[PDB]
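Have a look at the structure below before the remarks.
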Amino acid sequence: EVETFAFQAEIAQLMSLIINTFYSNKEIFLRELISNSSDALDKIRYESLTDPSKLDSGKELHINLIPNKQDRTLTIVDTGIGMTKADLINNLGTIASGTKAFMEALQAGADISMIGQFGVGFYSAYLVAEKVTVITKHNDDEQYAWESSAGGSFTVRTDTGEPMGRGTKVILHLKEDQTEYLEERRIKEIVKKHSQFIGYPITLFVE
Ligand SMILES: COc1cc(Cl)c(-c2nc(SCC(=O)N(C)C)nc3[nH]cc(C#N)c23)cc1OC
């Protein structure tokens, strides 16, 4: 039922740097996740141009932000292109993106806020999350769950959870000390500051 993979060496090093570097400006993780969702939405919008039945799995292109204070989770959901199983394993840990360029940049005076220039911004989720779960559904495949609490490994399984139409869900199990990012005022503040021109509706769920 569950396959366990080692991250490629430089991805493991990147995650360790993100988890262990003292760096207080953590709110930047949201912008990076929201940009990755916007890109995934662009991709399905593009393909649906030449093949309209690609949206049989849902026409609405949007991003939802779902805080849950009981579970201590912040969930970013899109109806983007999604990923196949092979896409998931290839893009989320078995390959290196500006992974090397980012880590060399940090030693030449870049700072962690610049991670998105390097195409590895997804890993800034580890500034605020002790565990990340990615649930994804591509038109070409079944629904899969990737998961990692860092420490060098991740898992992939077929997802038995709620069948989504198509897209990706990023579930952040936040660290004990990072529950500010479940607060409605805080989330609105961050989206307004960093993601205010994203070209899809961003809906902040209430509790
Ligand atoms: C490890 O780096 C990534 C991780 C993920 Cl999960 C995604 C991603 N891909 C996808 S669909 C595939 C895609 O867009 N590729 C570029 C492969 N949708 C997403 N929605 C939120 C995302 C985030 N973070 C997300 C995209 C990433 O890099 C661009």
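By Swiss-Prot numbering, chain A shows 16-111, 113-223, in order.
The deposited model was determined using X-ray crystallography, 1.7 Å.
The backbone N, Cα and C atoms fix where each Cβ goes, and this holds for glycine too.
Annotation of the mutagenesis experiment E47 to A in Swiss-Prot: Strong ATP-binding. Strong interaction with HSF1, HIF1A, ERBB2, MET, KEAP1 and RHOBTB2. No effect on interaction with TSC1. For the mutagenesis of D93 to A, Swiss-Prot gives this note: Impaired ATP-binding. Strong interaction with HIF1A, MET, KEAP1 and RHOBTB2. Loss of interaction with HSF1 and ERBB2. Los of interaction with TSC1. The structure shown keeps the original residue. Annotation of the published mutagenesis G97 to D in Swiss-Prot: Abolishes ATPase activity; the original residue is retained in the structure shown.
With all protein chains in the displayed structure included, the most crowded Cβ environment within 10 Å among the mutagenesis positions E47, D93 is that of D93. In the three-state DSSP scheme, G97 (mutagenesis position) is classed as coil.
The separation of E47 (mutagenesis position) from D93 (mutagenesis position), Cα to Cα, is 14 Å. Distance noted between the C-alpha atoms of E47 (mutagenesis position) and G97 (mutagenesis position) is 17 Å. Long-range Cβ neighbours of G97 (mutagenesis position) (same chain, at least 6 residues apart, Cβ-Cβ under 8 Å): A55, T152, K153, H154, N155, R182, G183, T184.
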